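What follows is a single structure, written as structure tokens, with notes after it.
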Amino acid sequence: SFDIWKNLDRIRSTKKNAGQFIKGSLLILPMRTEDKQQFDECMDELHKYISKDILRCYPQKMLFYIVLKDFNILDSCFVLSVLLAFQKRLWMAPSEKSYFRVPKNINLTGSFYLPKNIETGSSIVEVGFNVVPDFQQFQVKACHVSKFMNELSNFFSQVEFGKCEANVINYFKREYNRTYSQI
RNA sequence: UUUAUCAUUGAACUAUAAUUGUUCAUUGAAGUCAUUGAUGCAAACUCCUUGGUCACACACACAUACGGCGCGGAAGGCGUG
């Protein structure tokens, strides 16, 4: 069923300690929009539940860095589902204008970055040949949302992070801007 | 468990406040590597060097507590010439 509250409760029910937060946890998702306004509307509707400390948005001055810190395993599912389905529904189904409902025929596709010093010991695959110097890129392909919620749970249940610096985010911004400036 | 710069300028910002606090960018200055590090605690495992792997024994002892009553070797203490 293509409603993310229903899947979020579905995965709160059954996933063996999905509430617990992962220590040292950092996810950076750089996204692009051609409308600033509707994207800021989505971030407001998102921040009403996500909370300011766990999820942040930094605009480069269109590119917006969406950063998750200290997220729960359940929390990452909610955020990445809303943002990837928004990024898709801008092109696919523009009229519907609901944030928490993902219309049929949307397959979630995107990429996120984790810090390089994670140890992992499907639908989310890590990439060979990653352009950013100190970060690892992961790609999610063709997930319905029910399948993507499940796959994020099986992915961040395993992975385990370690000891990033305080200003690691500024470093990611600087390096990402250098590569796209070079191209 | 705990750590990862300093100064200048602009912008928003909280405020009893010159704007003390918070975030973003800019110029200059240094800057051991590390963060899979460092520090605290503890355990298992694997492996190296070293030795009289000597002789006679497989033995019922002992209150003054224990024949120090086999041959060597190592190291000291003390005595004599």
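Here chain A follows Swiss-Prot for its numbers: 44-104, 111-170, 185-246, in order, are the residues you see.
Determination method: electron microscopy, 3.2 Å.
Placed from the backbone N, Cα and C atoms, the Cβ positions cover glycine too.
Annotated in Swiss-Prot:
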- A:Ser125 to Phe: Loss of function (MUTAGEN)
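Other C-beta atoms found within 10 angstroms of the C-beta of A:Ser125 (mutagenesis position) number 22, with every protein chain shown included. In the three-state DSSP classification, A:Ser125 (mutagenesis position) falls within a helix.
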